[PDB]
Amino acid sequence: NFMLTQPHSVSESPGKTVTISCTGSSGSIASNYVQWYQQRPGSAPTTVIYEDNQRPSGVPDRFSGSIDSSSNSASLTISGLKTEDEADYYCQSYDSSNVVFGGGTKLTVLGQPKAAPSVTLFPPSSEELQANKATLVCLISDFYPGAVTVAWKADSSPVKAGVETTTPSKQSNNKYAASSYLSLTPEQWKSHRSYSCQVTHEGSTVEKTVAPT
Amino acid sequence: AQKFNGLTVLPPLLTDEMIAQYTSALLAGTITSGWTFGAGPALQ
Amino acid sequence: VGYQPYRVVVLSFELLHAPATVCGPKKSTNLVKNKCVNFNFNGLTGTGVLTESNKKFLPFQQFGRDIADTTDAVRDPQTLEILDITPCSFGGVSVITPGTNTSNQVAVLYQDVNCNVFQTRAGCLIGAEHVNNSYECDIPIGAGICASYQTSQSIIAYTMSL
Amino acid sequence: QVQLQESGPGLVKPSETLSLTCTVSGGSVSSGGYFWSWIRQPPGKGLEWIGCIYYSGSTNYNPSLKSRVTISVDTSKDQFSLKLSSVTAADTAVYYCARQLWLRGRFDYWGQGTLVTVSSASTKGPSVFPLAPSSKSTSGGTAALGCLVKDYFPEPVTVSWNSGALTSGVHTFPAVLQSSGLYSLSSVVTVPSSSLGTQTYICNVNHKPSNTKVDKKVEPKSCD
Amino acid sequence: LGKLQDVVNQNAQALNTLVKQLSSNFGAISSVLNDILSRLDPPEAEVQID
Amino acid sequence: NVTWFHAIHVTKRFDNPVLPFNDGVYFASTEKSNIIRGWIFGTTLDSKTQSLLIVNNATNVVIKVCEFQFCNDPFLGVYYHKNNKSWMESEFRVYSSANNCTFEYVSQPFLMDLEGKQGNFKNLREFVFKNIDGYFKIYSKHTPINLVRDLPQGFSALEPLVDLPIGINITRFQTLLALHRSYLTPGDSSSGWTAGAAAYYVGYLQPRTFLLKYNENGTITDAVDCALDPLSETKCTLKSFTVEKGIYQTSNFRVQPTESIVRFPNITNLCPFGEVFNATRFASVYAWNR
Amino acid sequence: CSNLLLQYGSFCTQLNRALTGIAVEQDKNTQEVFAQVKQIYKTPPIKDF
Ligand SMILES: *[C@@H]1O[C@H](CO)[C@@H](O)[C@H](O)[C@H]1NC(C)=O
Ligand SMILES: *[C@@H]1O[C@H](CO)[C@@H](O)[C@H](O)[C@H]1NC(C)=O
Ligand SMILES: *[C@@H]1O[C@H](CO)[C@@H](O)[C@H](O)[C@H]1NC(C)=O
Ligand SMILES: *[C@@H]1O[C@H](CO)[C@@H](O)[C@H](O)[C@H]1NC(C)=O
Ligand SMILES: *[C@@H]1O[C@H](CO)[C@@H](O)[C@H](O)[C@H]1NC(C)=O
Ligand SMILES: *[C@@H]1O[C@H](CO)[C@@H](O)[C@H](O)[C@H]1NC(C)=O
Ligand SMILES: *[C@@H]1O[C@H](CO)[C@@H](O)[C@H](O)[C@H]1NC(C)=O
Ligand SMILES: *[C@@H]1O[C@H](CO)[C@@H](O)[C@H](O)[C@H]1NC(C)=O
Ligand SMILES: *[C@@H]1O[C@H](CO)[C@@H](O)[C@H](O)[C@H]1NC(C)=O
């Protein structure tokens, strides 16, 4: 029942010396060796320290680790933060023939400002209607921050069934992109006079409408 | 063997089977034609 | 889990102006067979494959010789296993050329090396396809098989027609 | 040096048997007296230790994953494989084959992580529908057009515009889970409205696991 | 003609090989014998010339 | 597979990385309007070693190896005068300063065109730089051609021009490029410039035996290799260019071992010590077993 | 050992050409004795001679 407690989110501007902790619950932190792993997103983890004070050949000297055995906490000291340091940090233990890893610490730093949320609406195609299907697609792009709330409307009634939306994702021009999809039957598409998608972004609302034509 | 010190033995171009085939063709020629096959077309 | 009697031992090391011999740096490595691997079994640094032999040694010997006086059998000290020694590099290379103003592609022949690719009786032949029919051959190779350039058109190897 | 490479299918159905093999090149499995270990990491969560093996029959397993892991070592093929039983929907994790220098030490060399996803459906091709621009589809001097990819299994699908000739303004969107198993996304491009009726825009949706390539032309909407 | 060509080509290549033999050191420090005599005294260069 | 670098404007392509100087390099350029000027050599470029500077100015070629204070990206600047309809060089920014050196060479004057265009290339220039025992080697020959890309398969040897007895280290090299400052550009070297159209190829020389073809005039015609193709190996082993039908032995196949395992003992026969850890009973901390 | 063989590389060139010369001279020996005829005459099935 030995688990390593690790801070979920630690954020710091570059250039200052920051400390990442790793606390053991039952077993003492000096009982077994603790290994820290710095893993890039979409990449294999890489060992950055070993034996709690020894830096492997290749990593910078700034990866300094200290052991506070009285508080049963393993500490990793990072000095001189840089851009490439944004990665997940996990601490390892061994307990008794059972390797236990840490919770995880992303090294967040302390970037484009508020952008205008362009919205586009697309009616269902005739080919989809011939396949006994219908889909309303809402497009959200070129916006900031990445928190957009979508709400489909059937003329005046809000629509929730069949609504599928996407989390905002980074664009190439530093901005954000998202979408919402409304699965619908061909009969329900022509039952209402018009459909509309409303995008709420930082209080401002951008609304487009579609009609069966 | 004698090949462990780089003293490789190159195999012959003609194996023992076609050498036997060479002899048997000569044997059949000298019993069915005599010397006509050795100085021109074979005559029975 | 915090008051049971634990057995704690300390293994400290001594460093002075004395020879270091209690330590053994030599490590018995893995045994690999049927691969061209270099070994040093107490009398020689020989390179070759280690096949499974079918002849046992008398229980006082370590090496093994042949009619040609070559070390080709050594008993493994790890498990008293008799292993044979055979060199890997055999012969040289040969190239089949159709000739000037006839073709440009060539075929590479290995002399005594075991392996588009045809395993002939005279080694390995690569770059020349094998065809079952037999014509009169012009470029001799050995072991009753020749090579030639026929029908586009590519280099082929076949049994010679007598 | 020495490297570790994984293999095996990236998909497995629920309540089935998993078979992923990690191959070794540039080294020997039974040489050096080292260990092999399998470590998984779900997307957005921390690393989880599955088990460790020796080149002999010694195995030790996570008590949360006990009686479900089966890992074996074949020295002749210079590789070792892990078998998992009773895989559920929570087993979506990126599996890492990492060599372990010291048992209680660190995994000095980590293999590239294969993506393993589980879903309860049959492998089906995508349904590509045109997304017709119109007057309501433009805001100013520029318009937008795209293609809709709906009801496919599994990930991933790649959408290219004009066989990759159009890249500026192309936005390829991460998929989301539909209400019934399958996935859905869309890829759109921003274009000036002047070339709506004079330029042909064709999207190329490819689904490699289902071996389906669909080319769909995009035209302005015609009122009927 | 093959029988008339090999007897000339082999002799030519043997003469060429003899000419090439004087370009080798045979384990010495130079090929031409005047050079060691020019840079080294004859009492010390006796082993090289031999 | 040899590297390729661009110098055209139409965008804004200007790349000058510090390539390492191996044992001999090959430098080929399809120069048209003489955009390129020269080359700079050295090891660290911090006024600590003897660093070359081989440049070709509008009046004379200048060769001087010294300890110049090289900047990050030296370049030659050409300005377009308003009253004079000719391009002349004004921005001579190749180093900051210099302290001391010995060698300096001038040779005969060389004339080139300072005007850059965007048309197709008309000439091909190849250069080879070699340092053996510290001796610096130059090999070059101008060859006309009508082509932009995919260099022809024709043959042309390279003759030496100057042999410089310097006798120093060399481990890195860098080429120099010239940009124009016309009325279209604002004239600042930050984001607005133009470089015409040029392309230079950089290759690394490797030690291989080459079979050379000497004609009755005394010039090179062919350079058939020995470690490229089996056919070329047969050509250069027989010392002939025409190969007849038959078997020719060229070399030998060697199976080099990949692993080296040595095992003198069977076990270290460790003296029993588990006993102290597994003894029927242990000792206390006031009197512990040693 | 191979660096010092370049001083005697001509000796090995004579030797390899000699051994190749013997090997090709040996292959031709079988052709001059057994290959007197260019047609294989089959033995007739009738053995009454
Ligand atoms: C050549 O090697 C292959 C595989 O190593 C083997 O199957 C074959 O028998 C070998 N050939 C001979 C002639 O031994
Ligand atoms: C040649 O013909 C024989 C006749 O049975 C056949 O067995 C053999 O496979 C053939 N060879 C090729 C290369 O087709
Ligand atoms: C291009 O160059 C690289 C590295 O020099 C080489 O690995 C590659 O094989 C080359 N391409 C071709 C087609 O040979
Ligand atoms: C060209 O540059 C050299 C130095 O490389 C200099 O000595 C010479 O005076 C320059 N020519 C002119 C016309 O300024
Ligand atoms: C040039 O001056 C430097 C001092 O920085 C000295 O080390 C070097 O030897 C001098 N060069 C010559 C050729 O005297
Ligand atoms: C020349 O450079 C090499 C390494 O590039 C170095 O080992 C050597 O000492 C240098 N010699 C001089 C005289 O600078
Ligand atoms: C080389 O000289 C010979 C003899 O004068 C002449 O026939 C031949 O044309 C010359 N070659 C060239 C390329 O000028
Ligand atoms: C070396 O020791 C091992 C294990 O103790 C044993 O299996 C082997 O037979 C021994 N070899 C000898 C005594 O030659
Ligand atoms: C002590 O004895 C037990 C049982 O005989 C054995 O399993 C163990 O390996 C021995 N050594 C230690 C250090 O416990």
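Since chain G takes its numbers from Swiss-Prot, the residues it shows come out as 749-797.
Positions of Cβ are set from backbone N, Cα and C atoms, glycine also.
Residue environment of G:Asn764 (variant position) contains 12 other Cβ atoms, counted within 10 Å of its Cβ in all protein chains. One natural variant catalogued in Swiss-Prot, G:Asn764 to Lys, is accompanied by this note: In strain: Omicron/BA.1, Omicron/BA.2, Omicron/BA.2.12.1, Omicron/BA.2.75, Omicron/BA.4, Omicron/BA.5, Omicron/BQ.1.1, Omicron/XBB.1.5, Omicron/EG.5.1.
One entry in Swiss-Prot concerns the natural variant G:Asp796 to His. Its note says: In strain: B.1.1.318. In the three-state DSSP classification, G:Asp796 (variant position) falls within coil.
Listed in Swiss-Prot is the natural variant G:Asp796 to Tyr, annotated as follows: In strain: 19B/501Y, Omicron/BA.1, Omicron/BA.2, Omicron/BA.2.12.1, Omicron/BA.2.75, Omicron/BA.4, Omicron/BA.5, Omicron/BQ.1.1, Omicron/XBB.1.5, Omicron/EG.5.1. In this view, G:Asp796 (variant position) is surrounded by 4 other Cβ atoms within 10 Å of its Cβ, with every protein chain counted.
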Integer Cα-Cα distance in angstrom, G:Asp796 (variant position) to G:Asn764 (variant position): 54
